[PDB]
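Q: My structure is below; once you've seen it, I'll send some questions.
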Amino acid sequence: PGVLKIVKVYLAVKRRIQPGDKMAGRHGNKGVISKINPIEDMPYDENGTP
Amino acid sequence: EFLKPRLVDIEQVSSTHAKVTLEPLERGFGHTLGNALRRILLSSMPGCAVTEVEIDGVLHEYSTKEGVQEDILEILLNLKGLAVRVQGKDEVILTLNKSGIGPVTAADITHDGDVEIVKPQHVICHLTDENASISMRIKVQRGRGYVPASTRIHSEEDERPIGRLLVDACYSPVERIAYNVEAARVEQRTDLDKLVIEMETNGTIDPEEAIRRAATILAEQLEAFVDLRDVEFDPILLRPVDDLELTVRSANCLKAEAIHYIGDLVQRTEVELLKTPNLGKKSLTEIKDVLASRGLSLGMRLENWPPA
Amino acid sequence: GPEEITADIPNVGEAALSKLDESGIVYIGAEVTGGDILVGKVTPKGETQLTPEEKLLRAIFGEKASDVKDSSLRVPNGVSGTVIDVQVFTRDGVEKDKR
């Protein structure tokens, strides 16, 4: 009875990955990212796929 | 004393896969050139990728359009992978209109003057009824490296109307590159090296042009090493004092104590300028009155004083 | 009285009203960050002694003369994104919103 009108607003935000974001497998090996390396700096095998 | 490598025996496996051969090379230069060229080619290769997309009926990337099978998010993800080659332009607009049943592919996009679609079988959306139509405009640019949509703000220097869906850009055509070194077929020399580079791109850039561009970039960077050598601000201040609308008995006294700027008057603490001859208690308040009218409270502390 | 909801908000610049509709709700799809206005909700204030300064203020400015207090929902700092949906609801008997 005090209320006369109600309005509700929804926002959406796309969160990306970044150094501090926590990542883990499903064997219990957790961790925190440390550096987002550029493509050419990662180790690559004989066929060039990093 | 060193043989100069030459570009010879360039062949293409497919429209994307390519092999490039550099036959004459010395002992240690094969690996050095291979790694440097791989890093240059992967890091910074000019290319073209979709920058923004405007669809007629949508309002935001998290909406659903009636008559299509995919959400607008998936349509944007599909467009992000579009491969297009432009010539002589850098802000080219692509329009796409289609009505009917079935997949809508990149071949439907209206034929622009100088725009080549490397692959036209690239499905981007599906129309699932007879009476639904899609009409959308794609603005595609030219760039160098990965640039997220979020990190660009200069595009908001001009206000963007609602309906502009910003997408991320990649700009890098070279998806994969590997190199290898082998013993050369030259028999007159004791032993020579031959370098083979395989590159898998999106088809936007020719392999030979890529190798030439990488070599030019490396040479330009080396040009630095070829010769080493090398072996009080706000407009309110810096303003002459003869504008504060001061009294006559102040002007001569103000000039007598070498106060020619507004700022140096502010830096005078209260207890010390009262020692000035004929300053005047009522007059001093008037200086404090008109100076505080500008918001400059007496007794501020500056670091350096320019002479202008 | 009633805390009526309107687009027009006293003592707020036209820049902050760029994203407000004719009813006072952010357009669906507008991008919001920082402390942008979401809905213009004004709370009436109490005043019944028309002082001469008050009457001059009412004469030089609008009829309300900005006596209605502005209590508008705003984005808390550090929150960003694009507006997705608005789900306004009405009491029976009261005039329904345009939206």
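Just so it is clear, chain B uses Swiss-Prot numbers, and the residues here are 7-237, 248-324, in order.
How was it done? The header gives electron microscopy, 3.9 Å.
The backbone N, Cα and C atoms fix where each Cβ goes, and this holds for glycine too.
Quoted from Swiss-Prot for the published mutagenesis B:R45 to C: In rpoA112; temperature-sensitive, blocks RNA polymerase assembly. Here the residue is the original one, but Swiss-Prot notes a mutagenesis experiment at this spot, B:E165 to K: 5-fold decrease in CRP-class II promoter-dependent transcription. Quoting Swiss-Prot on the mutagenesis of B:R191 to C: In rpoA101; temperature-sensitive.
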Q: Within 10 Å of its Cβ, which one of these mutagenesis positions (B:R45, B:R191) has the largest number of other Cβ atoms?
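A: Of the mutagenesis positions B:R45, B:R191, the highest Cβ count within 10 Å belongs to B:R45.
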Q: Filter the mutagenesis positions B:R45, B:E165, B:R191: retain a residue only if its CB is under 8 A from a CB of chain A. Output in sequence order; output 'none' if empty.
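A: Near chain A, the qualifying mutagenesis positions are B:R45.
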Q: Test of understanding: give the count of other CB atoms lying within 10 angstroms of the CB of B:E165 (mutagenesis position).
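A: That number is 6.
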Q: For the C-alpha pair, I'd like the distance in angstrom between B:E165 (mutagenesis position) and B:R191 (mutagenesis position), rounded off.
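A: Cα to Cα, B:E165 (mutagenesis position) and B:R191 (mutagenesis position) are separated by 62 Å.
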